[PDB]
Amino acid sequence: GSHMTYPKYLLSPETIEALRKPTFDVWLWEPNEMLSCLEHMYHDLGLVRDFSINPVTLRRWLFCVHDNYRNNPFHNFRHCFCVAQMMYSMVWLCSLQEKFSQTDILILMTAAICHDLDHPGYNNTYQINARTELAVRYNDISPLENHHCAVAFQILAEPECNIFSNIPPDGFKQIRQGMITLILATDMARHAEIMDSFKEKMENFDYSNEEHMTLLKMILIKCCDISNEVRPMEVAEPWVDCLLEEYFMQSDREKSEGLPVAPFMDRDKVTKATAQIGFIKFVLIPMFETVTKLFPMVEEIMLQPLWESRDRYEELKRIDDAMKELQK
Ligand SMILES: C[C@H](c1nc2c(cnn2C2CCCC2)c(=O)[nH]1)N1CC(Oc2ccccc2)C1
Ligand SMILES: [Mg+2]
Ligand SMILES: [Zn+2]
């Protein structure tokens, strides 16, 4: 709705507004547009101002991060954009600037962007079972998450990419420790442990307690990481096919190499519907339910689409079941 046409990398006022909501269609944008979106988030959240981030360094850093994301069906730059856009949406929805310091917002945003850097498209179970260079390097302790972390700090060590160059050493150490904790917390093998620890703190939550806040930040990055089903159906649905494509690539390789195959990755056992019913019911809904205890606004905005999505996949399952009996 402007007097002239502006290039794609110059975000329209409408795009800037839409970016604050979890309804934002992540599929409409090319890498350069998503890069402009992330850059806007840093300026808009006051991170550029409060951490004296050089605006050109912010751009070079984001471009370098983008280049270090592999062209995987799911674990790609668009996924990191989803996680960072969901984190940004949660800052506004949950009024996180009232509860968190600017350093904490910086940690949450930087970890969301960096969390899946240089992902090979084969999970930790593959790395460990196949005894890969990564599993050997990390001694089977979250090999991928440790690698995403190392790559993040390797990018940040390059002077033209150092968005933390004007932050005192004590501030850097604080941000570094926080980012490591958050990226490592994304390992789904640790889900039950992190959920139990958070629920334990949820008995009498304290925003002044550093340990309570560390666990809340861990839950926040975890929420954003697996948040696809929270998005509108049309935006959410294509991500499942992307992930199954990655899961099938791994399970085929494991079968060929004689390694164990996870049933949720097996082409002969998995369907888009059955995989999502379980994940929404037993992972997504319980996690957002605990967040709702601190942030009641999460129920209407995030649990509601999850309830709808669960109900839609249950309808699709009945169709798949009717279809699969004719297959034999
Ligand atoms: C396909 C399903 C699944 N997995 C997802 C989603 C988002 N992130 N992830 C994973 C990417 C790497 C970490 C998490 C998602 O929407 N569905 N998968 C999960 C499995 O289903 C279950 C079911 C119950 C409990 C745990 C996993 C089939
Ligand atoms: Mg990951
Ligand atoms: Zn991820």
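FYI, residue positions are counted from 1 along the chain as it appears here.
The backbone N, Cα and C atoms fix where each Cβ goes, and this holds for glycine too.
Per Swiss-Prot, these features apply:
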type	residues	note
ACT_SITE	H75	active site, proton donor
BINDING	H75, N76, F77, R78, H79, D116, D225, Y247, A275, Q276	3',5'-cyclic GMP binding site
BINDING	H79, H115, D116, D225	Zn(2+) binding site
BINDING	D116	Mg(2+) binding site
MUTAGEN	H75 to A (Swiss-Prot position 312)	Completely abolishes catalytic activity
MUTAGEN	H119 to A (Swiss-Prot position 356)	Reduces catalytic activity, but has no effect on substrate affinity
MUTAGEN	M188 to A (Swiss-Prot position 425)	Induces a 2 fold change in inhibitory sensitivity by BAY-73-9961
MUTAGEN	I226 to A (Swiss-Prot position 463)	Induces a 6-9 fold change in inhibitory sensitivity by BAY-73-9961
MUTAGEN	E229 to A (Swiss-Prot position 466)	Decreased affinity and catalytic activity for cGMP and cAMP
MUTAGEN	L243 to A (Swiss-Prot position 480)	Induces a 6-9 fold change in inhibitory sensitivity by BAY-73-9961
MUTAGEN	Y247 to A (Swiss-Prot position 484)	Induces a 6-9 fold change in inhibitory sensitivity by BAY-73-9961
MUTAGEN	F264 to A (Swiss-Prot position 501)	Induces a 2 fold change in inhibitory sensitivity by BAY-73-9961
MUTAGEN	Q276 to A (Swiss-Prot position 513)	Induces a dramatic change in inhibitory sensitivity by BAY-73-9961
MUTAGEN	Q276 to E (Swiss-Prot position 513)	2 fold decreased affinity and catalytic activity for cGMP. 8 fold decreased catalytic activity for cAMP without affecting the affinity for cAMP
MUTAGEN	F279 to A (Swiss-Prot position 516)	Induces a dramatic change in inhibitory sensitivity by BAY-73-9961
**Request:** Give me the Cα-Cα distance between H75 (mutagenesis position) and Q276 (mutagenesis position), rounded to a whole Å.
**Result:** 18
**Prompt:** What recorded positions among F77, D116, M188, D225, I226 have a C-beta sitting less than 6 Å from any atom of ligand 3?
**Reply:** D116, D225
**Complete:** Sorting the recorded positions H75, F77, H79, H115, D116, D225 by sequence and keeping only those with a Cβ under 6 Å from ligand 1 gives none
**Prompt:** Taking Cα-Cα distance, which of the recorded positions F77, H115, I226, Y247, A275 are within 10 Å of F264 (mutagenesis position)?
**Reply:** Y247, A275
**Request:** Inside 10 Å of the Cβ of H75 (mutagenesis position), count up the other Cβ atoms and send me the figure.
**Result:** 25
**Message:** With Cβ-Cβ distance below 8 Å and at least 6 positions apart along the chain, what are the contacts of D116 (Zn(2+) binding site)? List them in sequence order.
**Reply:** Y69, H75, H79, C80, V83, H148, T186
**Prompt:** Taking the Cβ of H119 (mutagenesis position) as the centre, how many other Cβ atoms fall within a 10 Å radius?
**Reply:** 23
**Message:** Centre the Cβ atoms of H79, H115, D116, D225, go out 8 Å, and tell me which other residues of that chain have a Cβ in range of the Zn(2+) site.
**Reply:** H75, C80, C82, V83, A112, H119, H148, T186
**Prompt:** Minimum Cβ neighbour count within 10 Å among the recorded positions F77, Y247, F264, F279: which residue?
**Reply:** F264
**Request:** Go through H115, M188, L243, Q276, our recorded positions, and report the one whose Cβ sees the most other Cβ atoms within 10 Å.
**Result:** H115
**Request:** Enumerate in sequence order the recorded positions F77, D116, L243 whose Cβ-atom distance to ligand 2 is under 6 angstroms.
**Result:** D116
**Request:** Note down the number of other Cβ atoms within 10 Å of the Cβ of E229 (mutagenesis position), including every protein chain shown.
**Result:** 24
**Asked** At the Cα level, what's the spacing in Å between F279 (mutagenesis position) and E229 (mutagenesis position), rounded?
**Response** 10
**Message:** Considering Cα atoms only, can you say which of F77, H115, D225 is the nearest neighbour of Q276 (mutagenesis position) among these binding-site residues?
**Reply:** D225
